[PDB]
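Enquirer: Sharing a structure with you now.
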Amino acid sequence: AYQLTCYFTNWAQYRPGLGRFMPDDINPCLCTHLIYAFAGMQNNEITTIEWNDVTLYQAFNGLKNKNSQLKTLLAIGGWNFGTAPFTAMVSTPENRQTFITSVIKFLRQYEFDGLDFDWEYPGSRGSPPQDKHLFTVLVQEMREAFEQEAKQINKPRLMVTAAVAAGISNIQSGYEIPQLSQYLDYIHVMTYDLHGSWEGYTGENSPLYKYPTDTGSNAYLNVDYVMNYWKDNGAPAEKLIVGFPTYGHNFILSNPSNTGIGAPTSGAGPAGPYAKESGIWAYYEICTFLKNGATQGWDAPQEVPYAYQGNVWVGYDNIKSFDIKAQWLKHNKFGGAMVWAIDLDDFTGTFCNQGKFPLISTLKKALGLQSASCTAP
Ligand SMILES: Cn1cnc2c1c(=O)n(CCCn1c(=O)c3c(ncn3C)n(C)c1=O)c(=O)n2C
Ligand SMILES: Cn1cnc2c1c(=O)n(CCCn1c(=O)c3c(ncn3C)n(C)c1=O)c(=O)n2C
C-alpha cells in the first residue's frame, strides 16, 4: 500500500568515527526500496565514481538476501554532477541508445532492480530548453528498452524512477508531467531545501504548510503546495513519493534576540563534526546541539521544529513532524515517502536516545509497514 524509499550515499563511508556509514549498516527490514547515490557517466555510459563502488554494490544488493521483498535502485546524477553529461547524452538517438544499453548491462551485472534519474535539472543549470522534452524521450525509450529486456530474459522489468524538483520555476522548465508520469514507476519529489541561509532569513527545510506571513512565491515553498502542484498538473497520486529529509539547515542569526521564523541571518551555520557540511546538520548532529541545551521551538503553522542557541539557528524535522507529514500523505493518497538520507538519521541509536533510525522507523510505523515481511529466500 505505501512505499518507503531510502537513499544511501556513497560518500558517507568517509565520515569519521560514529558517522561512517556503509551498506552493512542498513537494516534490511526498514525501507521497501533503497537507492544508491550515485553512479556517474563517461562517454555516454553509466559508470562508478568511488574506487570501492563495486564492493559497496555487492553488500548493498546483498541485503536482498535477508529480505526477499526489498528492491534496490541505482541513482545517476545529483547536484554536483550538474547537467552537461545529461545534455550531451540526450542530444542524439545514438547517445541515448549507447546509454540505455550501458544501463541494462550495469544494472543486471551488479544486481540492481532499477535506475533513478537524479538530473538536477532538465532546462536549468546550463541545460538548454530542448532538454525538457528530451528528458521525456530518454525516459520513454528507457522504460521501453526495460520492457523488451524483461521479455527477452524472462525476469521482471528493471524499474525507472526519477527524483524531481520542488521549485515551481524548475518544474516548469523541466518536466512534461503527464507524459513522464506514464513511463516512470515512481516520482520522488525533493520536498526539502525549501528554505536555507541563501535567503537571508530563517526558514524551514521542509515545512508541511505555508507560514501565515508567506505571500507571492514564498507561498509555494511547502510540501503541501508542491505535492498538490505535481498532482494537479498531471502526476497520479499513487506514483508520487513525498521527500522527507533526515537533516536540517542551519543559519547564523544577525541578532541573537530575534529567533522566530523569518529572523534575519548573516550566513550559513557551521558544519557539523560528522557530515562536515556547511549550512547543514544531520538529525544526529542536531540531537547533540539539543543535548547542549539549545532552546527548542515548534513552528505551529508549518508543523516542524526549530532550535537555537547563541547566534546559531536550525530548522529541521523530528519524530513529531515526520509523523504529522506521514498522516497527511496518507490522507492525500500519495504513494509513500522517500527519505534523504538513511546515513543522516540516528542509525547507531546513540545520539538521540530514540532507538535505532528513529526518523525512518517513525515512517515505517506510520505507513503501516511494521508488519512488512523480512525473510530470506
Ligand atoms: C538527487 N538528490 C536528492 N536529494 C538530494 C540530492 C542531492 O543531490 N543532494 C546533494 C548531494 C551533494 N553531494 C554530492 O552530490 C556528492 C558528494 N560527494 C560526492 N558526490 C557525488 N557530496 C559530499 C555532496 O554533498 C542533496 O543534498 N539532496 C538532499
Ligand atoms: C540559491 N542558493 C544558493 N545556495 C543554495 C541555494 C539554493 O537555492 N538551494 C536549494 C537547493 C539548490 N542547491 C543550490 O542552489 C546550491 C547547492 N550548492 C550550491 N548551490 C547554489 N546545493 C547543494 C543545492 O541543493 C541550496 O540548497 N543552496 C545551498
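Sequence positions for chain A are given in Swiss-Prot numbering; the residues included correspond to 21-397, in order.
Quick check of the header: X-ray crystallography, 2.2 Å.
Cβ atoms here come from the backbone N, Cα and C positions, even for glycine.
The feature chitin binding site is assigned by Swiss-Prot to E70, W71, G97, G98, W99, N100, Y141, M210, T211, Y212, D213, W360, with sequence analysis given as support. Listed in Swiss-Prot as a mutagenesis experiment, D138 to A is described as follows: Loss of chitinase activity. No effect on protection against apoptosis or on AKT1 activation. Feature annotation from Swiss-Prot assigns active site, proton donor to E140; the stated evidence is sequence analysis.
Tell me what's around each of these sites.
Expert: Proximity of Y141 (chitin binding site) to non-local residues of its own chain (separation of 6 or more, Cβ distance below 8 Å) is seen for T103, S147, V184, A185, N190, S193, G194, given in sequence order. In the three-state DSSP scheme, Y141 (chitin binding site) is classed as coil.
Close to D138 (mutagenesis position) in the fold, though at least 6 residues off in sequence, lie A57, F58, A95, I96, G97, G98, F101, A182, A183, each with a CB less than 8 Å from its CB.
Around the Cβ of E140 (active site, proton donor), the same chain contributes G97, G98, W99, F101, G102, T103, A185, each under 8 angstroms and 6 or more positions distant in sequence.
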Enquirer: Quick one: what's DSSP say for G97 (chitin binding site), helix, strand or coil?
Expert: strand
Enquirer: What binding-site residues in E70, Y141, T211 place CB under 6 Å from ligand 1?
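Expert: Within range of ligand 1: none.
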Enquirer: Of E70, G97, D138, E140, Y141, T211, the recorded positions listed, which put a C-beta under 6 Å from ligand 2? Please answer none if none do.
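Expert: None, as no Cβ falls under 6 Å.
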